[PDB]
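J.: Please read through the structure below; I'll follow up with questions.
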2 protein chains.
Amino acid sequence: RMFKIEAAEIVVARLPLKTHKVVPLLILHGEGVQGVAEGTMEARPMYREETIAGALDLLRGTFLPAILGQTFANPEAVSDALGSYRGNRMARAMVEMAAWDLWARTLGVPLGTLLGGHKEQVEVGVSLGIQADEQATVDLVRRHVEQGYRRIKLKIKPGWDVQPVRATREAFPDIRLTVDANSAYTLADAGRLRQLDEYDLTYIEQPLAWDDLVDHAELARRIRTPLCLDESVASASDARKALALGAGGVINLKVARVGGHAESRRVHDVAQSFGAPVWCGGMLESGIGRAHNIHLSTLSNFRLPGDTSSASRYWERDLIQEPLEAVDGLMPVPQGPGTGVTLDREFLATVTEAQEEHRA
Amino acid sequence: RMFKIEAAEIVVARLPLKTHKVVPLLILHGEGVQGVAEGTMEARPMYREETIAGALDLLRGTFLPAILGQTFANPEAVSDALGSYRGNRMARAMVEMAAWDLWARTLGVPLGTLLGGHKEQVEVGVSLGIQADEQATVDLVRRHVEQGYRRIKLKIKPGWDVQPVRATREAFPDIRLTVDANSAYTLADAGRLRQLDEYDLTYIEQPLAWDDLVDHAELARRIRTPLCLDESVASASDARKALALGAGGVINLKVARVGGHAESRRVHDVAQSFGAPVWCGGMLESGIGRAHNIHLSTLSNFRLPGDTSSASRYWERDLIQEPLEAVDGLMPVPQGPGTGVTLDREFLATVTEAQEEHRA
Ligand SMILES: [Mg+2]
Ligand SMILES: [Mg+2]
């Protein structure tokens, strides 16, 4: 039954890589359990428009006040209570996704299960940066293919695109191979991008401007390689518009980017209704955010491998107790209610740089 | 010659309405002159996505450190130096516009002149909120027609659209009449909006979602009244996309929304290349912002009246020494270099919440 949000903590941690990454956590408390989610916004607006400064101000100043001490039927009722404010999806997503965790934990059910998923393990691939040359690329790829990863994503740029791809393809003619074009191209480059076609990529991710659909639709008419949209899809209606236009045949679905789990479900179902698959994008998440991603990835139209690879690839030590490790390109769903993972509070304390508490 | 930016000041004021409005200012110092601009983002994200807290943290943590101490050839070079960041156009606009004012003042030239305009005054319109009934709407319109405004804008909403427009058009068969539909309709409302057609509105402003073009395109096919786009045109390429898709035939051009004067002139030119007019939109600006708008509005494709009405209608006392007052629907361009207006520093002091100075 119904749940009352009694308190909320905002905990910002700084986590060393292997220089650092800031992890904003929102914890909601209620009914003697808690829900946790992780912000994916950065200090500076590099991947998208939102920033830690603005999202946290929106949380303490607007969203938290609207929900604290209040009672709700479901996470959708929580999202509904955050008014008609424009944009700020990642901020909304912190509240919404923690609400999903909290709510699932009051029922004792795994998050994935509530969202309609029934996979017990999800397929994963890896994304690789730009390497120095054709052989160093192939070497780095081989390391990962020997780990069983089910898709390889290579960054590209002008004019480092056809070469990395052709080399990787010749050594490995059967792997699922993709590229991330990183919004570094123009309709001008349609000719170069078309050269990629003979290497049977599954898609080219977001080759043009990060906020565009119309030019993608045009570029898609000019090349045979499917395009995958990322930043240009921030909602189920964007997904609809993109697919009705022909701007892509694939969507990289990042839960926090679309404002959370429910909306991600809708994105997911709109894609399926068009016969377009989704796959789960990643963003250097701690185990909190990684767990949420895995649970969402259990939905059935997640038919291409996700960037939800092993935690130990990123951190010497994660913010949770449980390991999130994939073997042979498969990441098991972490057992337990909600996310199935648990904050390691002692370790979190040694890397916390800010913490605040909010009540009604 | 080139200009060095030696110092910047952020001053946030709470200026009394005729409740209160928070006015964030940026002051750029160099070559013995200064350039000033006004942020239009608000505390919470209601009109668009940016907030004062995100915007200001972006200025002091990223944009100002990038330009402080650097020497530039023109305002465009200043923009390019903030280069790689996404969205946040209003925050960007504070730097770029303050830069135009400074640049212009090192040259001794009025801002509008440098942007290519040659009007000495600009036509203004008036905006009427929702009134209680038809005759109250008509009586207010009658007042404003008599004061000499050259366009009437009626705010409409579902349940209250055809009625005020019918009544108004009936009493005033020839005036330039428009409506602001304020993103409150959906495609199911096409039949009701089509009923406005027989009243010869110059346009309906952004009836559907604030970030949409594709559905507006469809709505334009079902009714004959021209659509005017607002929040969904944030760049020159958005303008092109909107006009080419037939999402509208008019653009409400707001200088800060698109990233400042350079990009606004680009929106102005893309629109002109399609033969679509633009007009100057407003956001309850102090004299700083109003003066920038008035100078942008001197450009030749601003062929419909703008929301740069008298400052006295908004403020008991303005932040500038010069009064910006329209007479018979004509606002004079303020004389002098740059924006042609000058901060009243002692008055400003009495209304300053907060100030900060940054250097190298
Ligand atoms: Mg990517
Ligand atoms: Mg308007």
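In order, the residues displayed for chain A correspond to 6-23, 34-375 in Swiss-Prot numbering, which applies throughout.
The header says X-ray crystallography, 2.3 Å.
Cβ coordinates come from backbone N, Cα and C, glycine included.
For the mutagenesis experiment A:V48 to C, the note given by Swiss-Prot reads: Loss of activity; when associated with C-120. Quoted from Swiss-Prot, the note on the mutagenesis of A:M56 to C is: Loss of activity; when associated with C-65. Annotation of the published mutagenesis A:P60 to C in Swiss-Prot: Loss of activity; when associated with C-100; the original residue is retained in the structure shown. Where Swiss-Prot documents A:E65 to C as a mutagenesis experiment, the accompanying text is: Loss of activity; when associated with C-56. Under its mutagenesis entries, Swiss-Prot includes A:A68 to C with the note: No change in activity; when associated with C-72. One entry in Swiss-Prot concerns the mutagenesis experiment A:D72 to C. Its note says: No change in activity; when associated with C-68. Mutagenesis annotation in Swiss-Prot: A:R120 to C, described as Loss of activity; when associated with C-48; the structure shown retains the original residue. According to Swiss-Prot, the feature N-acetyl-L-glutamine binding site maps to A:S142, A:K168, A:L169, A:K170, A:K269, A:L299, an assignment based on experimental evidence. The active site, proton donor annotation in Swiss-Prot covers A:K170 and is backed by a curator's inference. One entry in Swiss-Prot concerns the mutagenesis experiment A:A182 to C. Its note says: Retains 88% of wild-type activity; when associated with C-149. Look at Swiss-Prot and you will find A:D195, A:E220, A:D245 tagged as Mg(2+) binding site. Quoted from Swiss-Prot, the note on the mutagenesis of A:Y218 to C is: Retains 35% of wild-type activity. Look at Swiss-Prot and you will find A:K269 tagged as active site, proton acceptor, backed by a curator's inference.
Help me see these features in their spatial surroundings.
T.: Every protein chain considered, the tally of other Cβ atoms within 10 Å of the Cβ of A:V48 (mutagenesis position) stands at 18.
Here A:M56 (mutagenesis position) comes close to A:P39, A:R63, A:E65, A:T66, A:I67, A:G69, A:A70, A:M105, A:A106: these same-chain residues lie at least six apart in sequence, with C-beta atoms under 8 angstroms from its C-beta.
In the three-state DSSP scheme, A:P60 (mutagenesis position) falls into the coil class. There are 20 other Cβ atoms within 10 Å of the Cβ belonging to A:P60 (mutagenesis position).
Taken residue by residue with DSSP, A:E65 (mutagenesis position) is part of neither helix nor strand, so it is coil.
Cβ environment of A:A68 (mutagenesis position): A:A58 lie under 8 Å away, each six or more residues apart in the same chain.
Secondary structure at A:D72 (mutagenesis position), taken from DSSP and collapsed to helix, strand or coil, is helix.
For A:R120 (mutagenesis position), applying a Cβ distance below 8 Å and a minimum sequence separation of six or more within one chain yields A:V48, A:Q49, A:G50, A:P352, A:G353.
Under DSSP, A:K170 (N-acetyl-L-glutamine binding site) is assigned to a strand (E or B) in the three-state scheme.
Long-range Cβ neighbours of A:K170 (N-acetyl-L-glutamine binding site) (same chain, at least 6 residues apart, Cβ-Cβ under 8 Å): A:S142, A:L143, A:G144, A:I145, A:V194, A:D195, A:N197.
In sequence order, A:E149, A:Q150, A:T152, A:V153 are the residues near A:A182 (mutagenesis position), counting only same-chain partners six or more apart with C-beta under 8 A.
Look at A:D245 (Mg(2+) binding site): DSSP puts it in coil.
Sequence-distant contacts of A:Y218 (mutagenesis position), defined as residues of its own chain at least six apart whose C-beta falls under 8 angstroms from its C-beta, comprise A:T193, A:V194, A:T240, A:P241, A:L242, A:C243, A:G263, A:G264, A:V265. Classification of A:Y218 (mutagenesis position) by DSSP places it in coil, neither helical nor stranded.
According to DSSP, A:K269 (N-acetyl-L-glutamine binding site) is assigned to coil rather than to any helix or strand. For A:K269 (N-acetyl-L-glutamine binding site), the same-chain residues lying six or more positions away in sequence with a CB closer than 8 A to its CB are A:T55, A:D245, A:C295, A:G296, A:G297, A:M298.
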J.: With respect to ligand 1, which members of the recorded positions A:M56, A:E65, A:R120, A:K168, A:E220, A:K269 satisfy a Cβ distance under 6 angstroms to one of its atoms?
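T.: List returned for ligand 1: A:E220.
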J.: With N-acetyl-L-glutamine as the bound species and A:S142, A:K168, A:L169, A:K170, A:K269, A:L299 as its recorded binding residues, calculate the greatest Cα-Cα distance and give it in Å as a whole number.
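T.: Max span of the N-acetyl-L-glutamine binding residues, Cα based, is 19 Å.
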J.: Distance between the Cα atoms of A:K23 and A:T34, in Å as an integer, please; the 10 residues between them are unmodelled.
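T.: Cα to Cα across the gap: 7 Å.
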J.: How would DSSP class A:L299 (N-acetyl-L-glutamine binding site) in three states?
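T.: Looking at the DSSP assignment, A:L299 (N-acetyl-L-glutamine binding site) belongs to neither helix nor strand, so coil.
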J.: Measuring Cα to Cα, how far is A:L169 (N-acetyl-L-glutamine binding site) from A:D72 (mutagenesis position) in Å?
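T.: Roughly 36 Å, rounded to the nearest whole number.
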J.: Report, in sequence order, every one of the recorded positions (A:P60, A:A68, A:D245, A:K269, A:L299) having a CB within less than 8 angstroms of a CB belonging to chain B; if no such residue exists, report 'none'.
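T.: Qualifying residues, whose Cβ lies under 8 Å from chain B: A:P60, A:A68.
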J.: Can you tell me how far the Cα of A:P60 (mutagenesis position) sits from the Cα of A:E220 (Mg(2+) binding site), in Å?
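T.: On Cα coordinates alone, these residues lie 20 Å apart.
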J.: Ranking the recorded positions A:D72, A:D195, A:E220, A:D245 by other Cβ atoms within 10 Å, which is at the bottom?
T.: A:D72
